[PDB]
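Trainee: One structure follows; several queries about it will come next.
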Amino acid sequence: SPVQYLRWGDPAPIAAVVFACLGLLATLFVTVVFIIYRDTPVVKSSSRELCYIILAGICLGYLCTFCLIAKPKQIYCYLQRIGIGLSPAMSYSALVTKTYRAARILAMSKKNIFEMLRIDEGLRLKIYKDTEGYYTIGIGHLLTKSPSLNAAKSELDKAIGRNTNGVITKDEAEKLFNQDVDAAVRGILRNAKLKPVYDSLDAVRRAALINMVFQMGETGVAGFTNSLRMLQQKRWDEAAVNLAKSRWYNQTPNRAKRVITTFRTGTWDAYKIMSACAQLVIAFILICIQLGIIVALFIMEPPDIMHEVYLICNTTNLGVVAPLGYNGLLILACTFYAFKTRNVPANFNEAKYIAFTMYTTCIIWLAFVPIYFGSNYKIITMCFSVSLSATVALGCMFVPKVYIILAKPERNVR
Ligand SMILES: COc1cc(/N=N/c2ccccn2)ccc1NC(=O)c1ccccc1Cl
């Protein structure tokens, strides 16, 4: 009885049980809220089905405390090992599936910009110089400002990760172009004239603005004050009419016609250019791998009480460390794809929060390695550890969305 341990001068059990219960309530609230408001654009935009798996994971994370603070029965040693290994595996298998898909969507998004400017500006697959005289390759990608061609080859090889002999492929030029886009988009957001326009525009019309920036630079695109304001107000037909009067249109009419037409339609029409049930099956597989590890260890080192509210089991270091390792890989993958997609604005900046969640989760899990092994109160540290990691995931991912559903029904709009 955790109440008895409180009476005696030990409040750790009762704390753990309370943390866990507030956890379950909060998860039950968040869940029933997502069911009720499933039709709205803040739940329907993301993967509704993966969230249920993430919430089950969080839920089961809180339920672990009821097998760690338990009566000495055989099955609770079985459920301890299932819960402490499978609850994070449910949350992060679902999450890594979500973040990987965001990353593939981001990659395929950057491919259109690249195809756009391949057609508009060109591409050389072997080293050349710009009109200054500095070594360049692909879509005007700068290598070095050194007169040494070897330096250019040197920095190219580093940039790609093979000996290129100064020659690359379309896909390695794409890779290089994505640095130059990110660079150009940083300049734009540092620039008070361009920043509000880029903010306003959909993905396709941002491609159009980056194109112009790539042709005339930032200070040049800031020239088009009126045209820029027309686009901000989403006045497409009038922005086209105005830009079609420019020195820009009269000096490079072929490229200008295409960029302008793209500002009108918000489509790719002017240029030559990941499932749902898949994510459940992949998430389910990634989770059965963790089950395989736990069931394997149940045969190698069968669960058994050691022999009292702290239920102590025989679980050896390999019983702890094997699932820990796999959970760690899941976390590191999640963090990797999350960070890759951190600035993706889709679904009310879902990506910004997920990145923050994963950064926290890394410091927590890495912290609780020396803490747990260095500790003589392992069942308690395990209790607070699981619940904390689960609260972080619920806190940083689900609260921000439940907030908008409940507090800001007006902003809950596509
Ligand atoms: C960070 O602590 C843990 C959290 C766990 N679940 N979190 C959850 C669970 C559900 C949803 C989100 N998050 C599971 C095991 C944990 N710890 C360990 O298994 C462990 C054991 C020994 C040494 C170090 C560690 Cl890190």
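Numbering starts at 1 and runs along the chain as displayed.
Per the header of the entry, the method used was X-ray crystallography, 2.5 Å.
Quick reminder: no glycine exception, Cβ is built from N, Cα and C everywhere.
According to Swiss-Prot, the protein has these features:
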- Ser46 to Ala or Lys (Swiss-Prot position 613): Increased constitutive signaling activity (MUTAGEN)
- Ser47 to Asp (Swiss-Prot position 614): Decreased constitutive signaling activity (MUTAGEN)
- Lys98 to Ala (Swiss-Prot position 665): Increased constitutive signaling activity (MUTAGEN)
- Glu350 to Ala (Swiss-Prot position 770): Increased constitutive signaling activity (MUTAGEN)
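Quick one: how deep are these features, and who are their neighbours?
Mentor: Just so you know, the Cβ of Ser46 (mutagenesis position) picks up 18 other Cβ atoms within 10 Å once every protein chain is counted.
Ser47 (mutagenesis position) carries neither a helix nor a strand DSSP state and counts as coil.
Residue environment of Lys98 (mutagenesis position) contains 26 other Cβ atoms, counted within 10 Å of its Cβ in all protein chains.
Residues near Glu350 (mutagenesis position) in space but far in sequence (CB under 8 A, at least 6 apart, same chain), listed by position: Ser46, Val344.
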Trainee: Sort out the sequence-distant neighbours of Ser47 (mutagenesis position) for me: same chain, 6+ apart, CB within less than 8 Å of its CB, listed by position.
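Mentor: Listed in sequence order, they are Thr97, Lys98, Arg101, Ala276, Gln279.
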Trainee: Across the 6-residue break in this deposited model, measure the distance from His307 to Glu308 using their CA atoms, rounded to a whole number of Å.
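Mentor: Those two Cα atoms are 9 Å from each other.
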